[PDB]
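S.K.: Before I ask anything, let me first share the structure, which is written out below as structure tokens.
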Amino acid sequence: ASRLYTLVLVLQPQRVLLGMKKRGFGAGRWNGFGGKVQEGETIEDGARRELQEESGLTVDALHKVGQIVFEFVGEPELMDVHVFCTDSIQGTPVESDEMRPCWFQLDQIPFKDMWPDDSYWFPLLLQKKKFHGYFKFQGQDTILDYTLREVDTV
Ligand SMILES: COc1ccccc1[C@H]1CC(=O)NC2=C1C(=O)CCC2
């Protein structure tokens, strides 16, 4: 039993856009933009909607780069996250109620203030390799189990 999520990383030659989560689950961490997929929208629709709602940006093209399943101890639903990549954006990123966006040089990604799983799978994203991941959390800090592989088809 899974629930669909989207995660969008704006990745330009020298820099990546991240958003500081301001409230709710995972507040205080930087992450890509995304969230729950709603009924009546494609997964990629959901990804553009979340990217716009949280950063003001729209995009010409989103590219599927990964899928990650998250389990949390004691939580019935799993997160089935579809990860997207884009370089060309439309607009300038602005703060939302949810997310404060900031650019980061690729050698200054704030991994210690990001979700732990990102340290595992961000490198594959940075190499523009497609991947499948699984991460079992206990709470929001401890990864009990994980798998990670490159794929031909996300
Ligand atoms: C906006 O942040 C996310 C959107 C969709 C899925 C996951 C996320 C954020 C917040 C969240 O719930 N989980 C963590 C995030 C990651 O960067 C990868 C998994 C850990």
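In order, the residues displayed for chain A correspond to 3-156 in Swiss-Prot numbering, which applies throughout.
Backbone N, Cα and C atoms are what each Cβ position is placed from, and that goes for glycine too.
These came from Swiss-Prot, pasted as-is:
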| type | residues | note |
| --- | --- | --- |
| BINDING | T8, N33, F35, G36, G37, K38, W117, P118, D119, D120 | 2-oxo-dATP binding site |
| BINDING | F27, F35, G36, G37, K38, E52, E56, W117, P118, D119, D120 | 8-oxo-ATP binding site |
| BINDING | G36, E56, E100 | Mg(2+) 1 binding site |
| MUTAGEN | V39 to E | Loss of activity |
| MUTAGEN | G42 to I | Reduces activity by 60% |
| BINDING | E52, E55 | Mg(2+) 2 binding site |
| MUTAGEN | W117 to A | Greatly reduces or abolishes 2-oxo-dATPase and 8-oxo-dGTPase activities |
| MUTAGEN | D119 to A or N | Loss of 2-oxo-dATPase activity, reduces 8-oxo-dGTPase activity |
| MUTAGEN | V156 to A | Slightly reduces 2-oxo-dATPase and 8-oxo-dGTPase activities and increases thermolability |
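Burial and contacts for the listed features, if you can.
M.R.: For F35 (2-oxo-dATP binding site), the same-chain residues 6+ apart in sequence whose C-beta sits under 8 angstroms from its C-beta are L9, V10, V12, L19, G21, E52, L53, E56, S57, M101, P103.
According to DSSP, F35 (2-oxo-dATP binding site) sits within a strand segment.
All protein chains shown were included, and the count of other CB atoms within 10 Å of the CB of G36 (8-oxo-ATP binding site) stands at 23.
In sequence order, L6, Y7, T8, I45, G48 are the residues near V39 (mutagenesis position), counting only same-chain partners six or more apart with C-beta under 8 A.
Secondary structure at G42 (mutagenesis position), taken from DSSP and collapsed to helix, strand or coil, is coil. All protein chains shown were included, and the count of other CB atoms within 10 Å of the CB of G42 (mutagenesis position) stands at 7.
Reduced to three states, the DSSP call for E55 (Mg(2+) 2 binding site) is helix. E55 (Mg(2+) 2 binding site) counts 15 other C-beta atoms within 10 Å of its own C-beta, drawing on all protein chains shown.
Around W117 (mutagenesis position), the C-beta neighbours below 8 angstroms that are at least 6 residues distant in the chain are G28, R31, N33, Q142.
In the three-state DSSP scheme, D119 (mutagenesis position) falls into the helix class. Sequence-distant contacts of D119 (mutagenesis position), defined by Cβ-Cβ distance under 8 angstroms and a gap of at least six in the same chain, are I70, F72, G135, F137, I145, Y148.
Secondary structure from DSSP puts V156 (mutagenesis position) in coil. When other Cβ atoms within 10 Å of the Cβ of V156 (mutagenesis position) are tallied across all protein chains shown, the result is 14.
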S.K.: Taking ligand 1 as the reference, state which of the recorded positions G36, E52, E55, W117, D119, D120 have a Cβ closer than 6 Å to one of its atoms.
M.R.: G36, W117, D119, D120
S.K.: Cα distance, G37 (2-oxo-dATP binding site) to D120 (8-oxo-ATP binding site), nearest Å?
M.R.: 16
S.K.: Among the binding-site residues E52, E56, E100, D120, which residue has its Cβ surrounded by the fewest other Cβ atoms within 10 Å?
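M.R.: Per-residue Cβ counts within 10 Å for the binding-site residues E52, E56, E100, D120 bottom out at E100.
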S.K.: What are the other residues, in sequence order, whose C-beta lies within 8 angstroms of the center of the C-beta atoms of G36, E56, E100 at the Mg(2+) 1 site?
M.R.: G21, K23, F35, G37, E52, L53, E55, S57, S98, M101
